[PDB]
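Enquirer: Got a structure for you, questions after.
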Amino acid sequence: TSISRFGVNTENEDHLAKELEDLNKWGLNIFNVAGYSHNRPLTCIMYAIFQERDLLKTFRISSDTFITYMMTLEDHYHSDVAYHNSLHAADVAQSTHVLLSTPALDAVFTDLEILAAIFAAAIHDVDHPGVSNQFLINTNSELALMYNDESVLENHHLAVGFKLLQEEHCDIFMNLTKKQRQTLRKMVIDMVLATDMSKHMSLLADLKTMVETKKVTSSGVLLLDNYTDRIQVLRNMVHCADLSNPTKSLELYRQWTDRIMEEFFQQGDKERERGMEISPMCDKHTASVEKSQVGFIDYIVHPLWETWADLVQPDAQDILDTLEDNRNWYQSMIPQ
Ligand SMILES: CN(C)C(=O)c1cccc(S(=O)(=O)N2CCC[C@H]2C(=O)O[C@@H](Cc2c(Cl)c[n+](O)cc2Cl)c2ccc(OC(F)F)c(OCC3CC3)c2)c1
Ligand SMILES: [Mg+2]
Ligand SMILES: [Zn+2]
């Protein structure tokens, strides 16, 4: 009955259960969850999140339909891609789960909005080929042609996550009302489209203008009046979870950095063999891993998370302290 307890099959139930004590914490170790779940971290963590939040009961999803859909989704993440594989998706889903329960956001979101955000996080990189939108554009990929060069992969992650609902015994949304399905689909599209880094500067600028005029209860909880403000917060939340690696404990962050660099270098080798110019950050002969992380934190991660932390103050205090310390550590590790 480990299938009834967990998403999944494992003989080391005690160890998996110990890791999952941290389900609601930023300090969860998703590498260990993967080790104790026969490398099904996405199925295992999603089943745990849905049990924890009572989402199967709320939306009348049988455990069989949910497990079937998650196993199929996880199968459609490529295990030969070094970073954008189901461990990443599992991490983003679990990080989203933690951020939804930030105290400044208590009682703000409906159950449909919670369901939408965790599902968007789970599907947001499905069927990633391990090369960038600009690679696909530069090689005249059918995917780039079909979406007119715009949010190429992100459009494709949506198309695959939604198509898999149509597989036998996979429709996790079968018992939502018609209107609830229409609203969830729109929300999920908005959140997955907001993971395209080409949109980051405009997302952040909007988020800042939102912090400027936020309303807060005594208790310090945010009042988010309308739909438009709620989906703005949710698009940024999923984006923050996608950009969360450098805010994790250093031992986790180092493992994420090893993986994104291996995936970049494998792209650069494909470029080189094709007689193409090698994309920035993808030439293993010239990369400076530690310099590059400091830049990434200074120009992208830290401005995003300081703004997020302003919105949910003081909830993200420890996240910012960890981020700053990891920045200093990587800078200190620049060779010479
Ligand atoms: C193959 N190429 C090189 C590309 O695709 C690429 C080329 C030009 C621009 C961009 S970019 O997306 O505008 N952009 C700018 C900064 C780095 C990167 C970024 O945010 O990347 C995320 C992952 C990511 C990607 Cl790839 C694509 N989208 O859409 C969204 C995301 Cl969320 C990430 C995560 C973790 C990282 O490290 C650690 F924390 F593990 C990490 O470190 C990167 C190394 C260089 C320091 C990077 C990507
Ligand atoms: Mg992506
Ligand atoms: Zn991602």
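Following Swiss-Prot, chain A residues are numbered 323-658, in order.
So this one's X-ray crystallography, 1.6 Å, going by the header.
Backbone N, Cα and C define each Cβ position, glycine as well.
Not my notes, these are from Swiss-Prot:
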BINDING   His406, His410, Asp447, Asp564, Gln615, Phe618  AMP binding site
BINDING   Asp447  Mg(2+) binding site
BINDING   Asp447  Mn(2+) binding site
BINDING   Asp447  Zn(2+) 2 binding site
MUTAGEN   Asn567 to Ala  Changes substrate selectivity from cAMP-specific to dual cAMP and cGMP binding and hydrolysis; when associated with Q-575 and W-652
MUTAGEN   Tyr575 to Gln  Changes substrate selectivity from cAMP-specific to dual cAMP and cGMP binding and hydrolysis; when associated with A-567 and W-652
MUTAGEN   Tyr652 to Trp  Changes substrate selectivity from cAMP-specific to dual cAMP and cGMP binding and hydrolysis; when associated with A-567 and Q-575
Enquirer: Would you count the other CB atoms within 10 A of the CB of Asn567 (mutagenesis position), including those on all shown protein chains?
Expert: 23
Enquirer: Expressed to the nearest Å, what is the distance separating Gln615 (AMP binding site) and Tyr575 (mutagenesis position) at their Cα atoms?
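Expert: Pair distance, Cα basis, whole Å: 10 Å.
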Enquirer: Taking the recorded positions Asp447, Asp564, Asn567, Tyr575, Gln615, which residues show a Cβ-atom distance to ligand 2 below 6 Å?
Expert: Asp447
Enquirer: Other than its own, how many Cβ atoms are within 10 Å of the Cβ belonging to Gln615 (AMP binding site)?
Expert: 25
Enquirer: Is any of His406, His410, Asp447, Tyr652 (recorded positions) within Cβ reach of ligand 1, i.e. under 6 A, and which?
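Expert: From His406, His410, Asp447, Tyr652, counting a Cβ under 6 Å from ligand 1 as near, there are none.
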Enquirer: Out of these binding-site residues, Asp447, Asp564, which one has the fewest other C-beta atoms within 10 Å of its own C-beta?
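Expert: Result for the binding-site residues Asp447, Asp564: minimum number of other Cβ atoms within 10 Å at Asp564.
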Enquirer: For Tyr652 (mutagenesis position), which of the binding-site residues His410, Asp564, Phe618 has the nearest Cα in space?
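Expert: Comparing Cα positions, the candidate nearest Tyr652 (mutagenesis position) turns out to be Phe618.
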Enquirer: Near ligand 3, which of the recorded positions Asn567, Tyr575, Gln615, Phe618, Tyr652 have CB less than 6 Å from any of its atoms?
Expert: none
Enquirer: So if I measure Cβ to Cβ from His406 (AMP binding site) and keep only same-chain residues at least 6 apart in sequence, which ones fall under 8 Å?
Expert: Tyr399, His400, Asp447, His450, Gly452, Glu585
Enquirer: What whole-number Å value do you get for the CA-CA distance of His410 (AMP binding site) and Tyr575 (mutagenesis position)?
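Expert: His410 (AMP binding site) to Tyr575 (mutagenesis position), Cα-Cα distance: 12 Å.
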Enquirer: Using a 10 Å cut-off on Cβ-Cβ distances across all protein chains shown, tell me which of the recorded positions (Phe618, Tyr652) has the largest neighbour count.
Expert: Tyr652
Enquirer: Max Cα distance spanning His406, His410, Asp447, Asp564, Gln615, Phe618 (AMP binders), Å?
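Expert: The widest Cα-Cα gap among those binding residues is 22 Å.
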Enquirer: Among the recorded positions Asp564, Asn567, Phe618, which ones place their C-alpha within 10 angstroms of the C-alpha of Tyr575 (mutagenesis position)?
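Expert: The recorded positions close to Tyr575 (mutagenesis position) (Cα within 10 Å), listed in sequence order, are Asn567.
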Enquirer: Starting from the Cβ of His410 (AMP binding site), draw a 10 Å sphere and report how many other Cβ atoms land inside it.
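Expert: I count 25 other Cβ atoms within 10 Å of it.
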